[PDB]
Amino acid sequence: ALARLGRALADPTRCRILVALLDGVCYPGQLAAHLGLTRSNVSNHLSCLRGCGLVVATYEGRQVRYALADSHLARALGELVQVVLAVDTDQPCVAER
Amino acid sequence: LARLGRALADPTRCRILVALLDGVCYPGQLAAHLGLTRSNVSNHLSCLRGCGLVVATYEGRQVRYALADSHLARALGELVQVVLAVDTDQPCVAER
Ligand SMILES: [Cd+2]
Ligand SMILES: [Cd+2]
């Protein structure tokens, strides 16, 4: 849903998760190598992401994995949102302000 | 990031931004594209300009409103693949 999709995709670590899952889908905490952040730290944000649907927790040839929800997010994130790659930044809100 | 996708995943603003693409004519022309009042639709632009997602221009006779760049017109215009985001009754938290 719109008010889940946008809050989970426009987030510091979760944008970084979702794009590193594209080149990942290994094991629980594998994103720690992709991000440099602890396997504790990165898994915290997945406890939102699996509820927002955006990641699907699966099994592979020997262990459990976290994949993007479908080809859907793997494609639309893989074009890149084009906004220079959204990062956290000190820019304000409201027009003319 | 946190200005971008808060204004990009909003009820009327996703609707503005996709209707701007097929419009960019005049202030409140979006009222025809959305079926919503020219005041009501313009209220949301008072965020959208500050969030950087829209820029005001001039054309051959009046002022216009356009998407920030080709950047948002392309990534919106592929379609974000999420079935077209609309307000929908779906929850949060994993395993819950
Ligand atoms: Cd969530
Ligand atoms: Cd704003």
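Following Swiss-Prot, chain B residues are numbered 11-106, in order.
Cβ coordinates come from backbone N, Cα and C, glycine included.
Secondary structure from DSSP puts B:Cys102 (mutagenesis position) in coil. Other Cβ atoms within 10 Å of the Cβ of B:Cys102 (mutagenesis position), summed over all protein chains shown, number 16. Annotation source Swiss-Prot lists Cd(2+) binding site at B:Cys57, B:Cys61, B:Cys102.
Quoted from Swiss-Prot, the note attached to the mutagenesis of B:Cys24 to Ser states: Loss of repressor activity. DSSP gives B:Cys24 (mutagenesis position) a helix state. Counting only residues at least six positions away in the same chain, the Cβ atoms of B:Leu18, B:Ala95 sit under 8 Å from the Cβ of B:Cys24 (mutagenesis position).
Sequence-distant neighbours of B:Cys57 (mutagenesis position) (same chain, 6+ apart, CB under 8 A from its CB) are B:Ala17, B:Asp20, B:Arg23. A mutagenesis experiment is reported in Swiss-Prot for this position, B:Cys57 to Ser, and the note states: Abolishes metal-induced derepression.
What Swiss-Prot notes for the published mutagenesis of B:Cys61 to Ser is this: Abolishes metal-induced derepression. Non-local contacts of B:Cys61 (mutagenesis position) by the CB criterion (under 8 A, 6+ apart in sequence, same chain) comprise B:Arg13, B:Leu14, B:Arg16, B:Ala17. Secondary structure at B:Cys61 (mutagenesis position), as computed by DSSP, is coil.
What Swiss-Prot says about the mutagenesis result for B:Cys102 to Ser is this: Abolishes metal-induced derepression.
Candidate mutagenesis positions: B:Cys24, B:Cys57, B:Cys61, B:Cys102. Those with a Cβ under 6 Å from ligand 2, in sequence order, are B:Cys57, B:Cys61.
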